[PDB]
Amino acid sequence: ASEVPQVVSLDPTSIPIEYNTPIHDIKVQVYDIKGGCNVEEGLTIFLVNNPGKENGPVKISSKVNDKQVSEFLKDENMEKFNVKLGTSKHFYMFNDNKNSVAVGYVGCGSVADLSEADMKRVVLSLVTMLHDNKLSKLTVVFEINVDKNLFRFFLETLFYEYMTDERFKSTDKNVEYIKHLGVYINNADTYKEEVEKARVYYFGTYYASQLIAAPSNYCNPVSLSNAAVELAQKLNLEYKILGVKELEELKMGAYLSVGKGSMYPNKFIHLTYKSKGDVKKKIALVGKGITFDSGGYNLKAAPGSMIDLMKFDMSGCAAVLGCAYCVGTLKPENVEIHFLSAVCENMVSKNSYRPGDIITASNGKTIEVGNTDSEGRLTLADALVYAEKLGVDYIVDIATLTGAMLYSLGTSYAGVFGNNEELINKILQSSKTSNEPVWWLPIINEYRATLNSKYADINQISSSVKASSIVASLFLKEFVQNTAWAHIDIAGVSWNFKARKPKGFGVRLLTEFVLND
Amino acid sequence: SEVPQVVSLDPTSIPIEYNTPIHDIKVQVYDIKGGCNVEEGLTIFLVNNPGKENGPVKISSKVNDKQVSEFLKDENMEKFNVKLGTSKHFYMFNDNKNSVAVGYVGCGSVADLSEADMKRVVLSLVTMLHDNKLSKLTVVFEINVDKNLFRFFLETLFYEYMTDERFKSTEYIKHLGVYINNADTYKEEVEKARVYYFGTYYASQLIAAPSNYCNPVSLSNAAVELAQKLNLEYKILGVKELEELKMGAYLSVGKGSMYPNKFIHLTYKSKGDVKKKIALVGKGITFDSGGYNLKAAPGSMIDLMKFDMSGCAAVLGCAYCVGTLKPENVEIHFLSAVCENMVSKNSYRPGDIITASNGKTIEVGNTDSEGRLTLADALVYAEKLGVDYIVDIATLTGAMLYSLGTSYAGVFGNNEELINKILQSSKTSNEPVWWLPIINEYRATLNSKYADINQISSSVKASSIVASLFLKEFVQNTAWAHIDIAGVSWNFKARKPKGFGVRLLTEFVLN
Amino acid sequence: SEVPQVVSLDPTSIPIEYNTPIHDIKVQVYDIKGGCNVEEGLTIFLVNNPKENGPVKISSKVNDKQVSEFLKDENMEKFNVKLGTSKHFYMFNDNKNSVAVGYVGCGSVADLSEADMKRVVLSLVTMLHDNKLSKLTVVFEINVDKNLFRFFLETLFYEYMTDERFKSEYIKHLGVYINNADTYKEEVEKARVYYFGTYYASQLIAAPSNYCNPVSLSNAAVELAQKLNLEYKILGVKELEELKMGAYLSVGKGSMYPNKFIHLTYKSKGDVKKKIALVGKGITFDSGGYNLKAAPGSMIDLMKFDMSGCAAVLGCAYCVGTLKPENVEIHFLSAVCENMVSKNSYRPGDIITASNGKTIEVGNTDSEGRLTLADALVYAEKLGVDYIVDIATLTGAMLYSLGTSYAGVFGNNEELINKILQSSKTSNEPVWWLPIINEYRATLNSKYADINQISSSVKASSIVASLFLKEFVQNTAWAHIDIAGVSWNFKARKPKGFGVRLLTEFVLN
Ligand SMILES: [Zn+2]
Ligand SMILES: [Zn+2]
Ligand SMILES: [Zn+2]
Ligand SMILES: [Zn+2]
Ligand SMILES: [Zn+2]
Ligand SMILES: [Zn+2]
């Protein structure tokens, strides 16, 4: 751990991380539907659909072990409510023991097979009923048909949206969290091995979200690397933080040039998880770690640049650290995973690197900088050369690289590039089981000639092709010569603009990829 | 002298190639009335047809090879046309039964080749040299060139052939034969062309050098090395001496840089008696970020702003030629106020009032107009030397792209005789330059309410003329001229510098 | 001939006053030798001090004891000669009559430029606009040649006159005291003719586009030719279609006003030994077409002056028609139209054919000035002239090259360029020679048409446009004056009438 430099004594010297969230205190109990439901204290919610009939009537098909509540939930009373996706209603009644209970439902539409987006819409309605109410238990009854991955996704998303980050509130606050969660589902014994898997995947996403949402005066190269050391110490992971003196010896000129104009020294994070049984799989995960992207002398001054959001330019690093928690907790075997990130800050200063400067990567390649705001591929280039030297089988990088993703895939799907069938297909398969959507995009070799520099070995940016995401992959491909490599561009999907919060995108996708090899 | 670094990987010197492959070519001129000999790689005939639109190229020189003479017969060559730039390659056996290659370049139908057309002819010639591994090239001038145009042919041949590879990491011909009429009168142009070539290429090397390599300290380090490799008196002025000369305008521009200001002062003096004292001043901004007036506009071209020291490179490139040819009855001072215009907590602000070394207070209206601030203090320094002519050359205003464009430089001045000395030098050096006026009506728009003078105007959008009006206030009695090369310095199509200004200044000193 | 209207309240003619109050001013020039008489009105001394911001010193004998005491060196030293500074006082003369005496500072330079002269007049006109005088007397204590003396009169008359045609007490005598008075006398009535030619063109330019349209401008051109007795013929759409003027007719395709080609002719009484064709760009309103002037800085609100070249040409027709030069034939041409946005407008990318058969690829509809001039230049060349001179507000790049003071001249014959420069010296309308750089010609090579209308790489629009017009003059000495930056006086919010006096001096010599 290094000392965080400060301009004034009021500058923060560490990122606040919440490890023991109220989600961790929720006792989760799952029961089988073929045994009846017991309407207890708190709120009991039914997940109901109606296949074929758009906005069809509500019909409860589960045995309720209460004569009074069964009379309330009869077909001749559900009738006036429909199953439109996202609709919710509250019921108040008295049970057989003359006790007042609260019951309700959330409509799951028709369609029968709900997408990840549709399930989020259902979960958001569920959270609205959990909000502004002081319940001690919530019970969810699954009268919709879901597989194991979608059931785990339901719990992960519910935990994540229910959780509220108040680390930076002072004068502001309000009300409490439920202490128990009940789940009724057919074949319940098969679904509940996913419960504690969902709790692990939740915190990894929330931990990544905590690091992303942390501003750049809190989350800087020094404090971000310190948090990775702190996380590795709790999970007993091997760790090494590379300082400038070691990065100078490794000749990481591309990575070092980006951080020249920062008051925080560059810090390269290298975490390692090793298995007990002999290792038959070696994987290196690389994340872009720019704690703040001012753009450099190519300053983000255009209206659409969204510079006030550029604290999220380390979303790739947070996704890898979130994976380090999930992998470090569940402990898969026969794998070595290397969690890497070249962390720095891209600022404007007398010491900053200039547009037009020619820099040398750690593999000997010289690069002519055409735009200082394209610093991601420069830091990733040195990180990929470092990653390949570790002798791994797969290299997967994740980065908020290009704003062009907002104009290609948008805010819902991330893009994956690569040089190999199966690493892309294994990543695409992991997107299916993790329910984090990713789309395969091409590396068009015709654009490679536009990176031909007149003086340096290669140009950092193209001079003609406006497809920045594809050109960046072509540039990064030049720094992986022999290893299977894939690249995930999450620049469009990392931040939830409507909810004004991070998504923690990549944690579950990367973890599922490690666990399925 | 020591280059500061942020990290240990920051370079501390500009890589400079002094012995280029062009210097290894033995250039050899023969008279065309005597026959051409064929026996090597590539032989090229320069052919025209004055009158016929794209008429047939006609071989007129006697070739001392029976078989190659039969190939070049009029009933044979007929097919090919003379269109300016066209080229074809031939293979055949000579009188010694050895395999040879011959070709031609079309030179159009204009008996006097234009000074831009000869560039197109040279570029066509270079294409045959690039994808080829030839050992010797022979050029037969079957077209009219005067002595100045012939030197230009070699200079353009030398410069375009040469390849800049100082920043690459992860063959050239050895003999050049020229068959030309009255070869004895052109012979003296061979070594003058090679000297002009390297001066231009040495300037291109400084311009193409990026800003992390080419900084105020490393650029002045190259100047003392060049002054030492030649034999000019040299002194580099550091911040401490510039403060005592009270050059506040120049010091304010470099305030926000991590590199200290360095003022270059080279001097060549003649052995005999001196009848002319000349000061050549070059704007030396190693990198122009624009300051707090940051170049963020779309057409700002921030990635090319390493070229804002091209005027300094033009002065140093001319210093090599002068230091080599050693003209007489002349004293030349090579001046440049070298610094870097950065954004920092130490940078100077829009609205700041600064004082030049001649006492005039300047209200800064735009930090991107930093070149005239460094030039102003350099002009006061130049006039203090007691010279007869002061010529400054600068990539001053981007408005040159919309006035004269990328081909013609603009010249301003307060003395029309000096302008014709520059315009005459532009003609013989073959670097085109057009005379533009200093319109005195715009001078009132530089009237500052609080300082002595405004740095920029607010009403007049003719920045090239307004900037010249600003510099004119800092030359009190000496004849002065100003060359604005902001539009012609960089060759955008070739993605490399032109080295513009080296030969124009050398021809100005030599005549 | 009949102006079309959208509504019955749309104007159908441009208003012109031919009889201005300036024409009623009796001008008398006296020699400073023998003393000055200060009886009535306002008397102003034009004084310099060759130092900087030096004191005022009157050196002329005043034939009034009371006014002489006011002009004593001790009393006048409290005022300075800063260029533009002025003070005027009211006092009693020897006859106890109310008189006004003052000065206008002319700096510390002996030879005044045309811009310095403009500044001196502006101070004089401001004093005339705030006083109710019957006579103005100017005492010349500075050196001016006969051209600058005439330029002083033209500029004084032009700035003094106020255009009130769109709105809803001038002096009656002008006295001038100057050493060597007998040589300057002949310039008085030439300045009055030069003044109105400039003021006439200003009236056409300042007239808004709803008043000045292709029909009403050509109608006004016919009226001027009838008042002067010049030949006139106006080409309609049917005749322009027979001449195959595809470039000129394409620009006006989207306008509600039909195209009108102005062709005026002056011819001498003696034998003709020189024939000259003057072409003026006459775009009554330039919206830019589908390349609309919408970007910041395009100044779409001022675009009624895109016919300034035509107004300069028609103003030259008045000056020539009045002074009646000899042994010369002058043709005043203008391809008048309007560049608007409509379903009938021509589009970017359209390929059009000029009257000489060349196909043109339109790359920008706002570069319509070179399209109308191209067909106008072909028309002029068929007339068999010695010189073709066109004047146009062609390129906005002129504001960034030469600015608002100097016009740019281009040409294919540097003997004719020399003649126009010389007229710039005598007319005192400043013009600077700019090059036609042939290296840029290749960038006008179209992939599909014979030639491109605009370049896509060279940002030197003033030179590229001159290269385009050069392709339509095969035979004749031709020159081109770009007055886009100098035509409108932004400080005074009014036109300058630029080109009228320059072209007239070119014709007379
Ligand atoms: Zn960036
Ligand atoms: Zn970034
Ligand atoms: Zn600048
Ligand atoms: Zn500059
Ligand atoms: Zn236009
Ligand atoms: Zn126009």
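Residue numbering for chain A follows Swiss-Prot, covering 85-259, 262-603 in order.
Quick check of the header: X-ray crystallography, 2.6 Å.
For all residues, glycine too, the Cβ spot is worked out from N, Cα and C.
Long-range Cβ proximity for A:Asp459 (peptide binding site), meaning a same-chain Cβ under 8 A and a gap of 6 or more residues, is found for A:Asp379, A:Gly381, A:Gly382, A:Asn384, A:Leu385, A:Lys386, A:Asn432. The feature peptide binding site is assigned by Swiss-Prot to A:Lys374, A:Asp379, A:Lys386, A:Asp399, A:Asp459, with a large-scale study or a structure entry given as support.
Cβ neighbour count for A:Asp379 (mutagenesis position) (all protein chains, 10 Å cutoff from its Cβ): 26. The mutagenesis experiment A:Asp379 to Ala is recorded by Swiss-Prot, whose note states: 6.5-fold reduction in catalytic efficiency in the presence of Co(2+); 854-fold reduction in catalytic efficiency in the presence of Mn(2+); substrate affinity is slightly reduced; impairs formation of stable homohexamer; when associated with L-461.
Experimental mutagenesis at this site is recorded by Swiss-Prot as A:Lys386 to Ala, annotated: 100-fold decrease in catalytic efficiency. 2-fold decrease in substrate affinity. Loss of hexamer formation with formation of dimers and trimers. In this structure, A:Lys386 (mutagenesis position) belongs to neither helix nor strand by DSSP; it is coil.
Sequence annotations record features per position, and here Swiss-Prot assigns active site to A:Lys386 (among others).
One entry in Swiss-Prot concerns the mutagenesis experiment A:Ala387 to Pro. Its note says: 16-fold decrease in catalytic efficiency. No effect on hexamer formation.
Annotation for A:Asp394 (mutagenesis position): no same-chain Cβ neighbours under 8 Å separated by at least 6 residues are found. Secondary structure at A:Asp394 (mutagenesis position), as computed by DSSP, is helix. Among the mutagenesis experiments that Swiss-Prot reports, A:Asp394 to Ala is described with the note: 7.5-fold increase in catalytic efficiency. No effect on hexamer formation. 1.7-fold increase in substrate affinity.
Per Swiss-Prot, the feature Zn(2+) 3 binding site maps to A:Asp394, A:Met396, A:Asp399.
In Swiss-Prot, a published mutagenesis experiment is listed as A:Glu461 to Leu, annotated 6.5-fold reduction in catalytic efficiency in the presence of Co(2+); 854-fold reduction in catalytic efficiency in the presence of Mn(2+); substrate affinity is slightly reduced; impairs formation of stable homohexamer; when associated with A-379. Counting only same-chain residues at least 6 apart in sequence, those with a Cβ under 8 Å from the Cβ of A:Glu461 (mutagenesis position) are A:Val344, A:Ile376, A:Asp379, A:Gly382, A:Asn432. Taken residue by residue with DSSP, A:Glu461 (mutagenesis position) is part of a helix.
Residues or ranges marked as active site in Swiss-Prot: A:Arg463 (among others). Counted within 10 Å of its Cβ, the other Cβ atoms near A:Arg463 (active site) come to 26, all protein chains included.
For A:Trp525 to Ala, Swiss-Prot lists a mutagenesis experiment annotated as follows: Loss of catalytic activity and impairs oligomerization; when associated with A-533. Of all the Cβ atoms in the protein chains shown, 13 others lie within 10 Å of the Cβ of A:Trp525 (mutagenesis position).
Close to A:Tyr533 (mutagenesis position) in the fold, though at least 6 residues off in sequence, lie A:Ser548, A:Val551, A:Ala553, A:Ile556, A:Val557, A:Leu560, each with a CB less than 8 Å from its CB. Looking at Swiss-Prot, you'll find the mutagenesis A:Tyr533 to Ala noted as follows: Loss of catalytic activity and impairs oligomerization; when associated with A-525.
Nearest by CA distance to A:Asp399 (peptide binding site), out of the recorded positions A:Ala387, A:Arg463, A:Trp525, is A:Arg463. Ranked by CA distance from A:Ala387 (mutagenesis position), the recorded positions A:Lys374, A:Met396, A:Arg463 have A:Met396 at the top as the closest. Long-range Cβ proximity for A:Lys374 (peptide binding site), meaning a same-chain Cβ under 8 A and a gap of 6 or more residues, is found for A:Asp399, A:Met400, A:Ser401, A:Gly402, A:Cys403, A:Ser427, A:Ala428, A:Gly462, A:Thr465, A:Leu466, A:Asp483, A:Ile484, A:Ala485, A:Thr486, A:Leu487.
Only A:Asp379, A:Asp459, A:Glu461 of the recorded positions listed as A:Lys374, A:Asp379, A:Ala387, A:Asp459, A:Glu461 bring a Cβ under 6 Å of any atom of ligand 1; the order follows the sequence.
Chain B comes close to A:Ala387, taken from the recorded positions A:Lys374, A:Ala387, A:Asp394, A:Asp459, A:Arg463, A:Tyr533 by a C-beta to C-beta distance under 8 angstroms. Straight-line distance linking the Cα atoms of A:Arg463 (active site) and A:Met396 (Zn(2+) 3 binding site), rounded to a whole number, equals 16 Å. Largest CA to CA distance in the peptide binding set (A:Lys374, A:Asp379, A:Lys386, A:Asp399, A:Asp459): 19 Å, whole number. Each of the recorded positions A:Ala387, A:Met396 was scored by the other Cβ atoms within 10 Å of its Cβ; the lowest score goes to A:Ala387.
Between the recorded positions A:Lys386, A:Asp399, the minimum number of other C-beta atoms within 10 Å of a residue's C-beta occurs at A:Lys386. Sitting within 8 Å of the Cβ centre of A:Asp394, A:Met396, A:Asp399, and not among those site residues for Zn(2+) 3, are the Cβ atoms of A:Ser302, A:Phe378, A:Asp379, A:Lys386, A:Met392, A:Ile393, A:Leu395, A:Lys397, A:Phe398. Here the C-alpha separation of A:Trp525 (mutagenesis position) and A:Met396 (Zn(2+) 3 binding site) works out to 24 Å.
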